[PDB]
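Asker: One structure follows; several queries about it will come next.
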Amino acid sequence: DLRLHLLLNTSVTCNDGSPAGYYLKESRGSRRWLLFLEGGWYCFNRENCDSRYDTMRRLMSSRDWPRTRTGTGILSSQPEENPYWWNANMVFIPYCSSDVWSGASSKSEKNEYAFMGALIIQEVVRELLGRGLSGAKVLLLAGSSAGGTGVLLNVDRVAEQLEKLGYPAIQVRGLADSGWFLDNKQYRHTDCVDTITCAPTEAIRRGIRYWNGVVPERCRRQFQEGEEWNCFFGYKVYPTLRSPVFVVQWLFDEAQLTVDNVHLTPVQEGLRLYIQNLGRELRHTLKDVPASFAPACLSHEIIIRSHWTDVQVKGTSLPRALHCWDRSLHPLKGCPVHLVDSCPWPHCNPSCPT
Ligand SMILES: *[C@@H]1O[C@H](CO)[C@@H](O)[C@H](O)[C@H]1NC(C)=O
Ligand SMILES: O=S1(=O)CCN(Cc2ccco2)CC1
């Protein structure tokens, strides 16, 4: 169990102005720190944020958060469940800003909601330095789904924050799970007039303006004013990053298929070619990513699932691949770090989740 702490700086808030926070379980015999970013889509105007506040309020407010959380998967402290980092200091940062962790805007008489995701991460890091993070050797910033994209958007800013605060010895690294998407053509499509019809690129473009969203500086300088939405897409922002980042991505991600208007519910030839081309394109974007784990499965998220130990690529599990990554940051015989399936159809890998 990890224990809730609400942020001492109460000006760093969830959507509705309640304080943000983090759950923490300390491991005094360890100088490794894992900070995990929760996911859960986003909202991008008044209308659909109001809807989200009715039926997804824990993603917009801390008023109903429980006092403890059980760590699962990579956040578990039992070696049977977590072969990788079971003895680490564990932190779960709830997603209550609805901004893919990019926002820097307070609630005001102009703004019905606050979008403070980028500032929440910075304030959590600041307050943890007083609770033992000052002695760390590695800070691993991890996340799933919207939290995985949040890793890509924030890992270099955490590294810069610790450098400017006088801790140049802490090695900052990233682990992005299920946050690597393609701005591809949809299988069926519609013009953006409402939430159901707005393609990812157009919805993110509106969100960035609504949130006062922030992107990494080198990426921002490449694409420039009005085009910051490009930096939400992994294959475009990753080459601009300096911190080591490990990328976990199902080749047939259920959220990718959702935004592409694909439902698997007898597949004819047009859809067969579409699905095979999506897998090939995703594989192409990872070809020069040296730390990656990409199985040929239809699924979504993995690193905080308890059975995350089950899936294998070329005979190597995800906990093993992450351990090999650790060794590489001190090729290795029999301990690989780049693992991408080559078979072209969902569940052609027999270790895929059922
Ligand atoms: C609280 O957080 C806000 C937003 O990041 C910042 O402007 C302010 O300086 C912080 N307050 C303190 C006392 O650090
Ligand atoms: O799809 S998600 O789980 C993770 C990514 N975010 C924003 C996004 C959409 C496309 C690219 O980046 C939405 C929720």
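Chain A uses Swiss-Prot numbers throughout; the residues present, in order, are 88-352, 355-419, 428-451.
Any Cβ shown, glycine's included, is placed from N, Cα and C.
So Swiss-Prot lists the following for this protein:
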type: ACT_SITE; residues: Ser232; note: active site, charge relay system
type: ACT_SITE; residues: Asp340; note: active site, charge relay system
type: ACT_SITE; residues: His389; note: active site, charge relay system
type: MUTAGEN; residues: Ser232 to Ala; note: Abolishes enzyme activity. Unable to mediate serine depalmitoleoylation of WNT proteins
Asker: Measure the gap for me: Cα of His419 to Cα of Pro428, whole Å, across the 8 residues nobody built.
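Answerer: With 8 residues missing, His419 and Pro428 have Cα atoms 12 Å apart.
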Asker: Taking only the recorded positions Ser232, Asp340, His389, which have a CB closer than 6 angstroms to any atom that belongs to ligand 2?
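Answerer: By the Cβ criterion, which requires under 6 Å to ligand 2, the hits are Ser232.
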Asker: Using Cβ-Cβ distances, find the residues under 8 Å from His389 (active site, charge relay system) that belong to the same chain and are at least 6 apart in sequence, listing them in sequence order.
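Answerer: Looking at Cβ-Cβ distances below 8 Å from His389 (active site, charge relay system), excluding near sequence neighbours, one finds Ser232, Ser265, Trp337, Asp340, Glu341, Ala342.
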Asker: Given 2 residues with no model between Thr352 and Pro355, what whole-number C-alpha distance in angstrom do these ends have?
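Answerer: Taking the Cα atoms on either side of the gap gives 8 Å.
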Asker: So how many other Cβ atoms are close to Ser232 (mutagenesis position), meaning within 10 Å of its Cβ?
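Answerer: Summing over all protein chains shown, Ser232 (mutagenesis position) has 22 other Cβ atoms within 10 Å.
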Asker: By a simple count, how many Cβ atoms lie within 10 Å of the Cβ of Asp340 (active site, charge relay system), its own Cβ left out?
Answerer: 25
